[PDB]
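Here's the structure, in structure tokens; my notes come after.
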Amino acid sequence: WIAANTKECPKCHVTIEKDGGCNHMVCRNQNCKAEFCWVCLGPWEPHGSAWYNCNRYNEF
Ligand SMILES: [Zn+2]
């Protein structure tokens, strides 16, 4: 049961199609410079059940 979806940053509200300027991590570019939700932040990939990376949440 993986609840996720594709969308723009919530705390930043800056839609991005191609990964440009923001590396896959805690989005901290411009509007995102302040806060981001977790590392993944509800991506779609995790929906594959660890098919690509693993899930929408990594340990510490
Ligand atoms: Zn962001």
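All positions are counted from 1 along the displayed chain.
The header says solution NMR.
Even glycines carry a Cβ here, placed using N, Cα and C.
Annotation comment: Swiss-Prot describes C9, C12, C27, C32 as Zn(2+) 5 binding site. Close to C9 (Zn(2+) 5 binding site) in the fold, though at least 6 residues off in sequence, lie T15, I16, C27, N31, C32, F36, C37, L41, each with a CB less than 8 Å from its CB.
One mutagenesis experiment catalogued in Swiss-Prot, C12 to A (Swiss-Prot position 347), is accompanied by this note: Impairs zinc-binding and folding. Abolishes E3 ubiquitin-protein ligase activity. Counting every protein chain shown, the number of other Cβ atoms lying within 10 Å of the Cβ of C12 (mutagenesis position) is 21. In three-state terms derived from DSSP, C12 (mutagenesis position) belongs to neither a helical nor a strand segment and is classed as coil.
When other Cβ atoms within 10 Å of the Cβ of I16 (mutagenesis position) are tallied across all protein chains shown, the result is 14. The annotation that Swiss-Prot gives for the mutagenesis experiment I16 to A (Swiss-Prot position 351) reads: Disrupts the hydrophobic network. Abolishes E3 ubiquitin-protein ligase activity.
Cβ neighbours within 10 Å of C22 (mutagenesis position), excluding its own Cβ and spanning all shown chains: 17. Under mutagenesis, Swiss-Prot gives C22 to A or S (Swiss-Prot position 357) with this note: Does not affect zinc binding and folding. Abolishes ability to transfer ubiquitin and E3 ubiquitin-protein ligase activity.
Taken from Swiss-Prot, the feature active site applies to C22, supported by experimental evidence.
Listed in Swiss-Prot is the mutagenesis experiment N23 to A (Swiss-Prot position 358), annotated as follows: Defects in ligation. Note on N23 (mutagenesis position): other Cβ atoms within 10 Å of its Cβ, all shown chains, come to 10.
Using a 10 Å radius centred on the Cβ of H24 (mutagenesis position) and all shown protein chains, the other Cβ atoms total 11. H24 (mutagenesis position) falls within neither a helix nor a strand when secondary structure is assigned with DSSP, and so counts as coil. Listed in Swiss-Prot as a mutagenesis experiment, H24 to A (Swiss-Prot position 359) is described as follows: Defects in ligation. Does not affect zinc binding, folding. Does not impair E3 ubiquitin-protein ligase activity.
Here the residue is the original one, but Swiss-Prot notes a mutagenesis experiment at this spot, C32 to A (Swiss-Prot position 367): Impairs zinc-binding and folding. Abolishes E3 ubiquitin-protein ligase activity.
Listed in Swiss-Prot as a mutagenesis experiment, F36 to A (Swiss-Prot position 371) is described as follows: Disrupts the hydrophobic network. Abolishes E3 ubiquitin-protein ligase activity.
Under its mutagenesis annotations, Swiss-Prot gives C37 to A (Swiss-Prot position 372) the following note: Impairs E3 ubiquitin-protein ligase activity. In the three-state DSSP classification, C37 (mutagenesis position) falls within coil.
Residues or ranges marked as Zn(2+) 6 binding site in Swiss-Prot (evidence: experimental evidence): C37, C40, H47, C54. Residues near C40 (Zn(2+) 6 binding site) in space but far in sequence (CB under 8 A, at least 6 apart, same chain), listed by position: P46, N55, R56, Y57, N58.
The note that Swiss-Prot attaches to the published mutagenesis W38 to A (Swiss-Prot position 373) is: Abolishes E3 ubiquitin-protein ligase activity. On its own chain, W38 (mutagenesis position) has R56, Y57 as residues at least 6 apart in sequence with a Cβ closer than 8 Å to its own Cβ.
Mapped onto three states, the DSSP output places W44 (mutagenesis position) in coil. In Swiss-Prot, the entry for mutagenesis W44 to A (Swiss-Prot position 379) states: Does not affect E3 ubiquitin-protein ligase activity. The structure shown retains the original residue.
Here the residue is the original one, while Swiss-Prot reports the published mutagenesis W51 to A (Swiss-Prot position 386) with the comment Does not affect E3 ubiquitin-protein ligase activity. Strongly decreased ability to initiate ubiquitination of cullin-RING complexes. Under the three-state DSSP scheme, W51 (mutagenesis position) falls in the coil class.
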Candidate with the highest Cβ count within 10 Å, taken from the recorded positions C32, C37, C54: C32
Residues among the recorded positions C9, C27, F36, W38 that border ligand 1 - Cβ under 6 angstroms, in sequence order: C9, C27, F36
Listed recorded positions (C27, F36, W44, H47), ranked by Cβ neighbours within 10 Å, top entry: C27
Under 8 Å by Cβ from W51 (mutagenesis position), same chain, sequence gap 6 or more: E45
